[PDB]
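For reference, the structure discussed in these notes is given below.
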Amino acid sequence: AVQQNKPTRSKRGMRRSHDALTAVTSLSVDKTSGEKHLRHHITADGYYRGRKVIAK
Amino acid sequence: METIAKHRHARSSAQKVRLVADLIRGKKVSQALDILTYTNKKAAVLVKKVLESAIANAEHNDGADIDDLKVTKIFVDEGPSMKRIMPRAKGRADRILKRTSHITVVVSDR
Amino acid sequence: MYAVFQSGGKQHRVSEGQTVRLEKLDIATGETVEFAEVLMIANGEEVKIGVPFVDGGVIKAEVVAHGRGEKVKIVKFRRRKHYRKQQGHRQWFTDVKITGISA
Amino acid sequence: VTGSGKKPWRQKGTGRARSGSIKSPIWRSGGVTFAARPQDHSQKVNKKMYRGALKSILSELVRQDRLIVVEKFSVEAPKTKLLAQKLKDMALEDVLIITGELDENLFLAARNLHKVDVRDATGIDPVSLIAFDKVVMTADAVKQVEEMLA
Amino acid sequence: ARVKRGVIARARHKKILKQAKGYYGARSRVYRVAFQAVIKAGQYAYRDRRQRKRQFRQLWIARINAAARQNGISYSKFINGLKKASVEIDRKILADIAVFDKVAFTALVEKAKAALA
Amino acid sequence: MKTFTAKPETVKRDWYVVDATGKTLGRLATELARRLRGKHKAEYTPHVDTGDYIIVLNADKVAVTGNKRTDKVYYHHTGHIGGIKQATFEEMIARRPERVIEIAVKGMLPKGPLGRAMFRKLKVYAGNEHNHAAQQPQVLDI
RNA sequence: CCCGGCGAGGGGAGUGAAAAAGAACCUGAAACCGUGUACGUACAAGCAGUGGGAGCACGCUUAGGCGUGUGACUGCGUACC
RNA sequence: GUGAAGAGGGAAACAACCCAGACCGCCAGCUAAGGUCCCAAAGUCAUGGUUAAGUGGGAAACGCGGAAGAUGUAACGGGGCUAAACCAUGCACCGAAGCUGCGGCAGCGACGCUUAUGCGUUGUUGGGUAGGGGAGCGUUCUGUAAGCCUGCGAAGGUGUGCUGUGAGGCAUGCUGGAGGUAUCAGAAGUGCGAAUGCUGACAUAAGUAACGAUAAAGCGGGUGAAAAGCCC
RNA sequence: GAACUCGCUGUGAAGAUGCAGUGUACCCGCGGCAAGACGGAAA
């Protein structure tokens, strides 16, 4: 079980077509501070769903 | 008057960077850090520093109007490979190849 | 209005005013030769042929330029018998213009 | 080639090419197979062919108007301004002065002028008659070249 | 005297690679496959010049019989009609006249039927 | 002067309704497949599909000759386990009369995208009525 | 001077004729990997070429169907020693 | 006789079967074997008979039978044909690189211009392995050469255009930034596509295996831009 | 070696991914199944 020919750039490029990614597009705006984040996640400064949290 | 920001000899492979660099092509600069900041790959950390370098050159070395810039030129090239050895079974001398990177991103307002 | 004639061994369907291609002849560049050999006269009611070479038709051909055509290479190869050769050829040509057909 | 007769790899064991020595001519820094030896490149010339060739080239320099014979060509002192000033009086720059015996004044000032060369009657060469344009004989050197070729 | 080969090899391959432009990858870039690619392309370009007068003759016989069936005559009766009608017109003019003037070629078919028998 | 090559977009093709009721199968099918080629037109080009539109109506009442009602048995393989698909002629007329026409006309066309492109323009029906009467068809007497 | 980690790598200014001479430093082709633009391909079968050839894009003649790239479709064609 | 040392067309395909010896180009025409229903270029052509079985489209001795072929119809090439099969005659056509005319190049014979031999021309030849013979291209160095070009831009690299039947040459866009070298001759370490050739770089499988005994980690705090591995 | 790498009938330096004909098949992946492979090995 070993290859007998060289795979080309077309086989490799058509093989790597399913390895791409996409944008997150989940940025929500916190109503308290006016900063963006992910949905169901927290901000950097310490705000979640408009409610202030620990923020150490 | 354009802005050139490039990185030589990154601690990464030549292939995995191009999975990240194809995402931010043609996007607005102000929303590009919003994508690359919360992107989960290691290569997004380097290109965030490259892009924030280009924004800083658009502030200090350019006149004004940072917001209306668009990401136009982006391409990732491979560099030299680092050659070392690695032990295996049956005592043969296996060579290994370490990839380096060259990320040349040119951004401008027009 | 077109005309049918044979000059270089092959026939041509050439109207007036058109610059058309013919074989290499011994004609000066300031000469305007006449071809009495015609095979069809084109009008609203055409003049066909029972026998060729209508006497009433004449063709006025003028020559503007001589030269050689496009470079075409010729490759003769034989597999596994130790034989290959390559040669080129640029064929001569004449560009003529036809003005006026006597019907 | 400074090296060894040791095989770089054995015949069996590996899937490499055939190896008998590291000094193979088809390898890097190996010995040249058809390398040259120090050899003399001179070859025999017949005497009648040589002197006949001198008769052939001096039969041609008299026809090509490249042959000028003067009365007395000498110099007073070993002074190149007196030599080149005399050649300036007859407008000759690239000539070959052939004369009689060796002159202490003339031969001492010969090396600083490249286009002007002087020699003696017994040391004439056929290559000095082609690369130089005109040849200047002396009246006494006319008898010496006739007995020289003969 | 030792002479190098680096000035004649690449300049030698300039003429090959300028004729190896546009051949899908290895026949364009790799010299080993490009050499037999140019050689074999010389074979097909040599043969198809001799097949051009076959294919255009096939198109002319196709278009003369293709325009002769609207008048109710076959091809072999039309060629024999022009040959016994002393017509020296070849097949290129017959193939060209079917494009521009239809009643001219219809007059050629009727003239061929006039001197047919 | 170069040989005239026709534009595929400006091929002036027409509709032709041909009633195959009471005709020989292969002798008419050869002509119909020959007119799907476009050879009957004067402006024929071997790489430009100049075949006209041919409508075949009532193929179930075609005139069979000889013993060809029983003789022709069509066989086809589907791309599966090695059992072969047999079909007698009297059942192929009984269940799908157009498919018999598709075998002959598809067989008489060259292999390739151009041949199946000429097979697209074959419209064989079973009933007398159709929906191509709106485009002003011209019946062909043959 | 700025960003970048009191990193690495650059941007700007300046020297230098030149930094497509920046210490990996003269000239830098190919195999290899990329990015921008014109075209074609997601119903189509075979040494992948060649002959014909539709459309699209760009400079020209101040049109005269010019030239280059792309090759829908089609005839033929089973690598080298 | 052919292949070996022959290209092309037909026999579905098929070196040795049949026709037929490729100097080159041409969107000219005429032919040999083989064909004129489509695929696939040309007759659904004329006349006289046979065939009822698709025999044609695989078969002896023997009285249309004798008769059993293979992944898939698959024993005409395929559709399909009652002639579009079989026997004979006639007329045209398709049909190769065969043949002719036009355009061009080279050699060998005989002349005539007449004499360092070039031709107004003349018929003819030009498939090719092993092998022989003749005429040519380019690179390094040297005499030519203290000559030519050149910082108004040398070698090298990289494209277009022109030209030569050829290896080549010519000028020019850009990079480069300092040497190259006309013609005539000589001296070769002289022309790469392979020798499981050698030295450096680079793809390929491909971001696939694997990340090292199966003693197992969890949590808080401090520096640091960033801590599952490190400081407590 | 290059691949834009399907299956059947026959041909064939002798069981064809490449030849003549026919048939199927949107493009590209992913994970297994090891029948095809001159891959170790079983005469």
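Shown for chain D, in order and in Swiss-Prot numbering: 52-201.
Using N, Cα and C of the backbone, Cβ positions are placed for all residues, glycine too.
For D:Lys63 (variant position), no same-chain residue lying six or more positions away in sequence has a CB closer than 8 A to its CB. Secondary structure at D:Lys63 (variant position), as computed by DSSP, is coil. A natural variant is reported in Swiss-Prot for this position, D:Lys63 to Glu, and the note states: In strain: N282; confers erythromycin resistance. Ribosomes bind erythromycin poorly and have reduced peptidyltransferase activity. 50S subunits assemble normally, even in the presence of drug, but assembly is cold-sensitive at 20 degrees Celsius.
Looking at Swiss-Prot, you'll find the mutagenesis D:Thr131 to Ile noted as follows: Does not regulate the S10 operon; assembles into ribosomes in vivo. Sequence-distant contacts (6 or more apart, same chain, Cβ under 8 Å) of D:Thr131 (mutagenesis position) comprise D:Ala160, D:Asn163, D:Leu164. D:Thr131 (mutagenesis position) carries a helical DSSP state (H, G or I).
Swiss-Prot lists D:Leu134 to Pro among its mutagenesis entries, and the accompanying note reads: Does not regulate the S10 operon in vivo.
D:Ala160 (mutagenesis position) falls within neither a helix nor a strand when secondary structure is assigned with DSSP, and so counts as coil. Experimental mutagenesis at this site is recorded by Swiss-Prot as D:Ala160 to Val, annotated: Does not regulate the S10 operon; assembles into ribosomes in vivo.
According to Swiss-Prot, the mutagenesis experiment D:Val167 to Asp carries the annotation: Does not regulate the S10 operon in vivo. Within 10 Å of the C-beta atom of D:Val167 (mutagenesis position) sit 21 other C-beta atoms, taking all shown protein chains into account.
By the criterion of other Cβ atoms within 10 Å of the residue's own Cβ, the least surrounded of the mutagenesis positions D:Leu134, D:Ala160 is D:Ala160. When secondary structure is read from DSSP and collapsed to three states, D:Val167 (mutagenesis position) falls in the coil class. When the Cα atoms are compared, D:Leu134 (mutagenesis position) and D:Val167 (mutagenesis position) turn out to be 10 Å apart.
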